[PDB]
Amino acid sequence: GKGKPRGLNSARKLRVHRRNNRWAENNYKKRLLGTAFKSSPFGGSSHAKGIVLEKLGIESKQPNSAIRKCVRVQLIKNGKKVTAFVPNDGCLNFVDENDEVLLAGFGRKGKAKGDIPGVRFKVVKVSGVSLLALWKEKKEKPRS
Amino acid sequence: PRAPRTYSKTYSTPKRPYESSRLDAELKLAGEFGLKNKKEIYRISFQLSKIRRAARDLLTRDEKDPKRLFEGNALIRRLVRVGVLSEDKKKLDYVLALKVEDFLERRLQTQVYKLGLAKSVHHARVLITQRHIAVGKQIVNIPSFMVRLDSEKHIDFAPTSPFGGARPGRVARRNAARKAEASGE
Amino acid sequence: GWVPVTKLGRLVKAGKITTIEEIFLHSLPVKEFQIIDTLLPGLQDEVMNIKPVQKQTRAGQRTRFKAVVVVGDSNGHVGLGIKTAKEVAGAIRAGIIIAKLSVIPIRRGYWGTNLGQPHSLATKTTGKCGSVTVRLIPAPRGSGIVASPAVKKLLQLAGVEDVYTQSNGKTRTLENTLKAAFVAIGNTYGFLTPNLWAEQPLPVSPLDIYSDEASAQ
Amino acid sequence: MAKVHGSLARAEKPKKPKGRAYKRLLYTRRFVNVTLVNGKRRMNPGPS
RNA sequence: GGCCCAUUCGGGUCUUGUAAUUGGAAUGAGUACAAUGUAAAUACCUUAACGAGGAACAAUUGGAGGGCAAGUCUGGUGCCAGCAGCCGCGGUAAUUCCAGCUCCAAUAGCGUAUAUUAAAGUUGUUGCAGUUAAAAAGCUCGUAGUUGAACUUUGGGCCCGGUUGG
């Protein structure tokens, strides 16, 4: 008999069980409780600006092994701090500090059995100039 | 404030991007007819796939049902008036097997090459763009005119173009101003 | 050359059977692949998937090659077989012969009204094998075939122009998917529709009208 | 590095043709001629 | 190549291929007398004179093991190595990093980020899951809520008047 009621005047059990155990869909519970403000470092935004504390070097332990270059930062609207990532100056020659930077996220989920370890962010521009415009060398960093 | 101005989008891309048996039949239409990109071929499949949907449900409701008779005999009447349905195929089931080049063979780029004015299908789209061809009295310059049926027979050159009319362009005038005055010196 | 060694084969070598439908009416078993070739000369194949597969005999890893081959007309006849073999080009040609051996018809009907040829299926049908289900549904004109590419290619060679599919189950082991679309076609002759309600008398087999012929020495 | 500001227009390889003419070129290079490698097919190949 | 005169030539018809091999025609982007527009102007429609071999009046973003269209190509001492959503590719010469060449896709890129919808029969009324895979409460009485056997005027006769196959 399927283990659910079928008769005609039964619409109240049917609609009150459905929102009862709709709380196991994993990203409907995130939306009604609203955990995007209370826990996320961004608060619900695409990008965010911070100011860089210092250069860091991080490594990936099991099967892979090389020299992943990341950066500390401190967000202006929040005060909390995160560790971003800068893409492929694999030459080890773009340290920069006490600068204004713009982060973003990865399209995130991954595999860290090679231990490409636990950061969640990246960098799209720095001090008012895009990153690729420096790597492809279309601008150079503004200063006097 | 004021009233808002309606608009609509006119094409739609397909669901699977890189699969090969699609990609070639689109290519062989773009070389056959000379079309700029594949947005021009999506433009003709959209317009078709709303015609097909419009007849797809008048077939469901009964015959001798006065919405089938008023909206049917107008949809049929408009497709013949531009010349896509054959004149013996005036029945509503026959539009459900219409194809996409039965509209592609009615553009001005295609109906001027068949009617003997340009030596190739790429001599059409450059003849039209440069204001040479004029159905009726009106210089058109759009390679997608979709000529109505009882005005296939009016296309000719323009009463302003150097081909079918008056003064030559500013090469021949410039060449005559490069040689005829230079005959003495 | 061709020596028939089965007593159906002598009847068709001598040319007492002109269409394949006499095999299908009295439902006769077929065991020689040359019978189909003279009967249906327009038959035509493609290969779907070729996969190396492995057996750890003597801890010596000997390679086989499984092949999935569909043969078929563009009128109403299909076929499908699978064969593993030691060498690649043997598995294709051995895979064709089982597919030539298993040919079935398909009832092709209309959607709605009755103008001209049949295009779509007669009713809705379903076959399941393994864990996959596949269900086929009639469609109007202009529809085309909406299926996965491995199943759309099957239904071209049976020549259905418009049909609607809907498939459940783990559809990512294609040896089992095609073995469900196959069952879901071959049931189309088997649903007793109401026009097939009338009565007819039983015909008699060719295997005893021509009994003096096609008999061994 | 940057753009040059003086581009006023009042008063190694040869080019490719850009636009509808490029669709004409591709129509020839795969549908008016042929390329095989012994029936088996590796068109637009590596030179060997 | 090609259809053919083929004798065999070339006798025709073609199709490309290319020859910094050669010729002449077309034209608006732009500029600008007038007129028209407009409350006055600016611009779009119309139009004197001017305006190209175009090599310069020069299309761009992203990729070329797999999913998923596209390379068996040469160069680093690993100049300028984790490495590309996820399986993974590095321990010299790599069928993926860094660059040159040639190809592919969209042509004004949907390139990246974050939300949501389809894919999803992974929210299931239509429509899922019962033993071994997540999942039937220790056991019977019993609220509200949901759900509850069959039966009480059928048949017969006459006659008018609809639109359909005719």
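So for chain A, numbering is Swiss-Prot's, and the shown residues are 2-145, in order.
Looking at the header, which is where the method is noted, we find electron microscopy, 3.7 Å.
Placement of Cβ uses the backbone N, Cα and C atoms for every residue, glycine included.
A:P64 (mutagenesis position) is surrounded by 8 other CB atoms, counting those within 10 A of its CB over all protein chains shown. The note that Swiss-Prot attaches to the published mutagenesis A:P64 to A is: Lethal mutation.
In Swiss-Prot, a mutagenesis experiment is listed as A:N65 to A, annotated with the note Lethal mutation. A:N65 (mutagenesis position) falls within neither a helix nor a strand when secondary structure is assigned with DSSP, and so counts as coil.
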Cβ contacts of A:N65 (mutagenesis position) (under 8 Å, same chain, 6 or more positions away): A:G115, A:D116, A:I117
